Structures are given as structure tokens and as C-alpha cells.
Amino acid sequence: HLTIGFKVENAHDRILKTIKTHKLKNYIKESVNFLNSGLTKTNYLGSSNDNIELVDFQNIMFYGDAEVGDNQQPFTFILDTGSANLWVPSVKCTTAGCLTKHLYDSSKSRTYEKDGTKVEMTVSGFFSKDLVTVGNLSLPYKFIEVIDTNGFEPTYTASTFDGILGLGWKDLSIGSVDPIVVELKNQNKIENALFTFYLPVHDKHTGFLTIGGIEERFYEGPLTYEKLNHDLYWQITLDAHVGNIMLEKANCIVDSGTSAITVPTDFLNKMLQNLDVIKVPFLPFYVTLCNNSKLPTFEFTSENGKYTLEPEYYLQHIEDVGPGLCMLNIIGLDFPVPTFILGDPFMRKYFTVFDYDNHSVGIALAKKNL
């Protein structure tokens, strides 16, 4: 089966960059010493005003060997488990931001076939068909040529990728085109409409996407499959237990695109109550002494399995800020219903299979040493 490697830029990465750029080292250190000293009645964990935005905890997965058409420049694609389509910036996009990207030029591709169906996901573009290549897999595929990123401009211009490769579910609002993994199976180029993620526990800046099959070398024992509880998301139902508090049948979104385990703000506040963890005021992260022995273990259970996530998996040293200090890859994020995003930290412990044909997520302990 085809396995491709990708690089990861996580929340920790951007936090370090910010701290370095604006010399925030002492601010954080002094903030922690003061707030984690006990002078305050309770340990500050943020507020409605001083919160953490999900965008701050994006786990960007870059892949640079994808090809779209021929006679083109190389492209940098990021994986998005939440999008059904392949998005590629068009040579027709001529804003300052687009001119800093590698653009797709259909007039130069021999294999290009016109479609032209408009797309308004704001973002403007149209469908085009061309040979898309990922690894040793190539197939004529319908993707979206973007001509305007409208308000997305700043974020996009500041980013370091060109397009987005969707690993999510077909959403008729944008189109009736199947996601690339599904299309590959439709064209009998892969054995199964499924993909897997193996995120080496020892290297947070790396990840491996396998398309079309399940490689035994990535996990221990038999897989346990959890049925998706939604038609458009890699979301399953699990009871969450953390310390003496729990959330029954919470929606858990499995997403390698999120750098943390996200938890409802109220639940997080109760979890961290007097555990010597503090939110750095006005900075996107919680900090605590790496040796903190009060940190909880996440426990997620279903009718077929039990998955746990110990502190080692959500802690990351921020030695440059202060000795023995760790940031938590946990953030408070509310959804209309009790929801957890089982991001990167969860996937560093567990190998995951995303099965389109069977509408489920397969889980098994990941092999730490391949």
C-alpha cells in the first residue's frame, strides 16, 4: 500500500516562534512563577476574554510531492481531514498573496480537461480535471482551482503551503466529487477506500499517511473499530473520564489536524482546578511543571474498547522559556454538544484507520518502534 510521509508544524512550534520573535521568555517565566506560587486564591486558567483559539492549535501537515497536471511547478499541499476536495491555487489568482505561491496553470498541462463548474466555498474558484499524483498513485481527478481567497488572504499569504488535499467526506454543498481516496478506489487503483495515520511518538514533526490498505507494521494487536456517528465527519462516540469527573457519550473527532486534545472549557476548568497548571495570560497555552504528579489521564470508553491518554502524551517541554516547564497540548474548546477533538496527542499513542467503505475509525496501540 502507498504510504507517504509528511511534516508537521504544531501549536508548540508557533508558540516558540512567537516567544522568540517578541522576546516573551521572561514574561512567561515571571507570569508562571507568580501565578503558580499560590499568592492568588486560585490558579488562573484564563477566561472568556483571555482564551485559546483553535487556529492557534492547528496541526499543519505538509506534503510536497503531490503533482497536479504536467508542466507545472512543484506544489505544497496540506492534509485536511475535514475537507472532501483537493484545492489548488490558480494562475488566474493574481493577488499579491497568490503571486507568492506555486500556482496551477491549466494552459500548460497536456492532461488538463475543462470542467468549469463554479465553487464559492469567502473562497472563489471552479472545478478542473487533470492527472493528480500522490506517491506512486496517479489518477484523473476533479479538483478546485481557486481564483480568490477573499478574506482568507492574510492567513493564506502568511502560510507556507499552496493547496489542500482533502481526506474528509464528500459534502454536496461544494460538489458531488468524491474525495481523492474514494476516487482512487473507484478507479481500482487501491484495494480499499481507506487511509491510516501513523504519527511516530518520538517525532512530533512527522507523520505517515497510508492510502488504500492497513500495514501491520504500524500497530500492535487487532484493531478495534468504532462506527462513525456522523456522515460527514471522522467522529465517534465515547464516554470520557478524567479524574473524578466524566462526560458520557461525547462526540470525539479524530483529527491529526489538531495539535491538542480539545476539551469543553467548563470541563477543562474543573479538570485543572488546583492542579498547579496555569494559563499564561494573553498567550495561547497552559503551563505546568513537567514533573507535576497531579496531571490526569484521559479515559475514553466505548462498547468495544477503552483508550487512555496519559500525561506524557499531552505534555511538551518549553525549556527555552524556563527549566522544567511544560506546555499542555490541551485547550478549552466548546461545541454545541459535549465534544473532544482527539488530536495529535491521542494519535501519537494510537494508530488510526479511517474507513470510508465501512464508515468507521479503527484503533490500536501504535508500535512505538517500527
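Numbers here mean position along the shown chain, with the first residue as 1.
This deposition comes from X-ray crystallography, 1.9 Å.
Using the three backbone atoms N, Cα and C, a Cβ is placed for every residue, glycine included.
If you check Swiss-Prot, you get these features:
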MUTAGEN   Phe161 to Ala or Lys (Swiss-Prot position 244)  No effect on catalytic activity
MUTAGEN   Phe161 to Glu (Swiss-Prot position 244)  Reduces catalytic activity towards host hemoglobin
ACT_SITE  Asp255  active site
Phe161 (mutagenesis position) versus the residue listed as 'active site' - Cα distance in angstrom: 19
Roughly how big, as a whole number of Å, is the Cα gap between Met121 and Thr122 that 5 unmodelled residues would have to close? 6
I want to check the contact list for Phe161 (mutagenesis position): same chain, sequence separation of six or more, C-beta distance under 8 angstroms. What comes out? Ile60, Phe62, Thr76, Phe77, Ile78
Counting every protein chain shown, other Cβ atoms within 10 Å of the Cβ of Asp255 (active site) number 25
